[PDB]
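Presented below is the structure to which this report refers.
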Amino acid sequence: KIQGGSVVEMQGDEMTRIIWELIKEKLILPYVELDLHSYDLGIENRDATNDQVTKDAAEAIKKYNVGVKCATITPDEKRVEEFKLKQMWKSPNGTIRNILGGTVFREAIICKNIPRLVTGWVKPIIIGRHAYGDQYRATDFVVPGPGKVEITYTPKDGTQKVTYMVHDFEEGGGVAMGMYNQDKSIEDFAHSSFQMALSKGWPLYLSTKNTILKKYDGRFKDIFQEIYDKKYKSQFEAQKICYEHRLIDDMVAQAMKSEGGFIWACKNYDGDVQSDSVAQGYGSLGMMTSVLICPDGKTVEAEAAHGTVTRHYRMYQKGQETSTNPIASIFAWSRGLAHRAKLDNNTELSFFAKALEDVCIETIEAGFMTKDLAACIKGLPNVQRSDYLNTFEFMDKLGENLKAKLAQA
Amino acid sequence: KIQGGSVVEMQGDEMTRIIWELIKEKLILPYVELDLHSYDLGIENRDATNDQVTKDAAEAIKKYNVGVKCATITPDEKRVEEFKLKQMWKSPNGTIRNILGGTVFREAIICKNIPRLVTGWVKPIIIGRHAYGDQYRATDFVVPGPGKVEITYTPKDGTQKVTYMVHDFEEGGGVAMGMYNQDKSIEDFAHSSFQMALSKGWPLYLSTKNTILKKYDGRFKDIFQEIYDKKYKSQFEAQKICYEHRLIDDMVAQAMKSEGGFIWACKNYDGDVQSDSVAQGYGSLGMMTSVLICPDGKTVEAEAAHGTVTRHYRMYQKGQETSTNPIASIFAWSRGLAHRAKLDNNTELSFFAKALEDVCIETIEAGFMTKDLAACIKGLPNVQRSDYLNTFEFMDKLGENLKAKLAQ
Ligand SMILES: NC(=O)c1ccc[n+]([C@@H]2O[C@H](COP(=O)([O-])OP(=O)(O)OC[C@H]3O[C@@H](n4cnc5c(N)ncnc54)[C@H](OP(=O)(O)O)[C@@H]3O)[C@@H](O)[C@H]2O)c1
Ligand SMILES: NC(=O)c1ccc[n+]([C@@H]2O[C@H](COP(=O)([O-])OP(=O)(O)OC[C@H]3O[C@@H](n4cnc5c(N)ncnc54)[C@H](OP(=O)(O)O)[C@@H]3O)[C@@H](O)[C@H]2O)c1
């Protein structure tokens, strides 16, 4: 077996938790020896530890520089009842990203045989999603009745306290929230986006809504311009690429009619939403990579961008055949292992991480596919059961195809 | 000429302001006589009136129940320099939607001969965008340096204050903002969405992020469920349709791969962003309806959902040929006139509003179209100037076909 090194692993929930075991059992552990630091981020063990396991996992990623994460449940009211939880725990992803910081870079996994839903996307679209702040570290509450909601800033220095009226509720109640972001975090966000654009050789676009959030989003736009003009403007010219700020609604329209081949710097919320749209446009939520690259340049957290796929977990619980796509969870392992190999100049691990990705593509392009991708080719009404493999047949086929590729080399 | 009635009109900026005139002079007032109350909401007069023109127009819509609005400029810092304005004026749309409230219903305008960019959308997607609150009535500010940002609630009855920590900036500054929403507005939002689904015969989906905004977005989710179970669930089952809540990121993916045929209840921000994504998916940003339906059930504001097309306006300024799609601006008039005809039982005006929309569709499907629609057919690189009409020849042909349809 290859000696892989130290890797922080985080277990998830429902359908992805099951696929996670198959990946470890059929594709990884037979060929790689790892100092696997495992953290159960399943909903029950997060509840049992009062979510401390989530903060422990984040700290381990700081120590060992590589984390691979399975999709997890973020509970609302209906999940508190289903699992008898103590409280509505925050998203484990929000907690992990808030401790590490950085940019979540997402990108579709492309197969030559899979038609897109968007006709023009002949090149990849890479989304750089800011991983900090905004709605994912906000403080929201219900306004019970009439009253004023105000937002106040108290400076650390000589007091110049400022009180802003949010809304005076004259009758009835409602909702209110405050959210924030950090100058330093936005600077890291900008650097990560300019570097990625230059590294790939593609233009870079940043989307905000600064016409409406004039000071909030205007900070994002200004900091990108300043960093561009001071550190990156010349290297952009030398590579024959450009940087441009666009309104977010203009940007989604341009992306929809684009040919692809650009970097898309997104604020936290838009990066969430638009990365599922892009992934689905290219084929399936199961065909997309997601890597949190930290500002240190050395630490990464690879993950599946999709959720736990509970709707498929429901069918599995009623003993109905499931055809869930494991590729995004598999590429979380391979991308994490690839970065682990790059930190240690591990030749054998680099080759294994590439071979494991090559096996996924080669298998799909040969006609062996989960139902989601078979629907891309034939159209959902024209799909028969012969057109695809169930969840377990597909991972059986990847396990066989990987064993053969590794036996050959 | 037809006796149209009282209609509030709001002029806009740049390329849309040019197109707006052409519509009035070629397609409306030659055939309709209207008590037209015109408000110049262009950036020039909004500055001159200190945006009092925008508040005046919104008040006029409340009295006369029908407003038609041209696309306008929302100024950034970079447009304060271009016209040397007093301040960064707020969005006239936000101001108008805030005074009226309600839901902005958006839907693509379909033509037989125009391929989509999204393969599977064979049925219409209608987005119901909540028009009140959230980012569009928010208070944002720059955090200059280290300090504490808190949000407070003081009840009116004099009971105890509650303060929540937003963020303690230990080093450096950043940004912060507060935003809110109102129960009654959410209820009106929910009623309009269940009713529209029942009117169209399609299922209804609401998108929020209640796993993250547990109390803020949970309120939206809970109020829809309560209104569904108590008032609309039984009529839904009788019509073989349904309502379901979905997280926004799952929702945008489902919509992308769907066949269409559903109502999409969106919060203010998502309704903004996603309606331009859907419009571009079907063909072009200029082929989309946008109608603000107020909770009172009588007043309505139709608009062009797109922007002012400044890229074409720059070419227009530099004396270069343009090919801008006027149909969204044309439909704002027809939708406005149609509702005016519904309130006055004006059979003739009802017919005129439909004839004007049919002529637009019939024109494109006969092969006479703007460049954006020609690019949908041939692909933008393979489009020649013989493949399309410019902005002014296209509205010339619409004038001819509309006069012929009305005479016959
Ligand atoms: N990274 C994360 O940890 C993360 C991200 C998002 C959501 N979540 C959590 O996951 C739970 C479910 O959320 P959700 O259902 O809204 O999001 P989701 O699990 O990503 O959505 C599942 C739906 O999207 C499609 N889909 C997603 N992944 C797929 C795959 N690998 N193969 C085939 N189809 C796939 C399926 O649509 P069809 O039903 O049409 O097959 C499925 O029903 C929630 O509790 C949420 O908190 C976690
Ligand atoms: N409803 C409103 O009043 C509204 C909404 C949004 C923005 N705005 C304002 O508009 C100003 C700038 O405009 P924007 O950023 O929104 O740009 P935009 O008008 O969305 O135009 C962006 C691109 O979309 C295409 N496009 C849009 N409308 C079109 C039409 N009717 N026919 C053909 N092509 C069309 C053009 O594509 P090409 O690249 O092919 O030219 C154009 O370059 C902003 O200051 C903002 O305040 C107003």
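Per Swiss-Prot, chain B residues shown: 4-411, in order.
According to its header, this structure was worked out by X-ray crystallography, 2.5 Å.
Here the Cβ of each residue, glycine as well, is placed from N, Cα and C on the backbone.
What Swiss-Prot lists as NADP(+) binding site is B:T75, B:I76, B:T77, B:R82, B:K260, B:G310, B:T311, B:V312, B:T313, B:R314, B:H315, B:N328. Under the heading substrate binding site, Swiss-Prot lists B:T77, B:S94, B:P95, B:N96, B:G97, B:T98, B:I99, B:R100, B:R109, B:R132, B:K212. Per Swiss-Prot, mutagenesis B:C245 to S is noted as: No effect on inhibition by cadmium ions. Per Swiss-Prot, Mn(2+) binding site is recorded for B:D252, B:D275, B:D279. Under its mutagenesis entries, Swiss-Prot includes B:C379 to S with the note: Decreased inhibition by cadmium ions.
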Alpha-carbon spacing, B:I99 (substrate binding site) to B:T75 (NADP(+) binding site), which is rounded to whole Å: 12
Residues satisfying Cβ distance under 8 Å from B:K212 (substrate binding site), sequence separation of at least 6: B:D220, B:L250, B:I251, B:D252
Cβ neighbour count (within 10 Å, all chains shown) around B:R109 (substrate binding site): 25
Collapsed DSSP category at B:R109 (substrate binding site): strand
Sparsest Cβ surroundings (other CB atoms within 10 Å) among the binding-site residues B:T75, B:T77, B:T313: B:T313
Intrachain C-beta neighbours of B:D275 (Mn(2+) binding site), sequence separation six or more, cut-off 8 angstroms: B:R132
Nearest of the recorded positions (B:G97, B:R109, B:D279, B:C379) to B:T311 (NADP(+) binding site), judged by Cα-Cα distance: B:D279
Fewest other C-beta atoms within 10 angstroms, as judged across B:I99, B:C245, B:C379, which are the recorded positions: B:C245
Inter-residue Cα distance where the pair is B:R109 (substrate binding site) and B:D279 (Mn(2+) binding site), in Å: 9
Neighbouring C-beta atoms (10 Å sphere around the C-beta of B:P95 (substrate binding site)): 27
B:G97 (substrate binding site) - helix vs strand vs coil (DSSP): helix
Distance-selected recorded positions near ligand 2 (C-beta under 6 Å), from B:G97, B:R109, B:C245, B:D252, B:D275: none
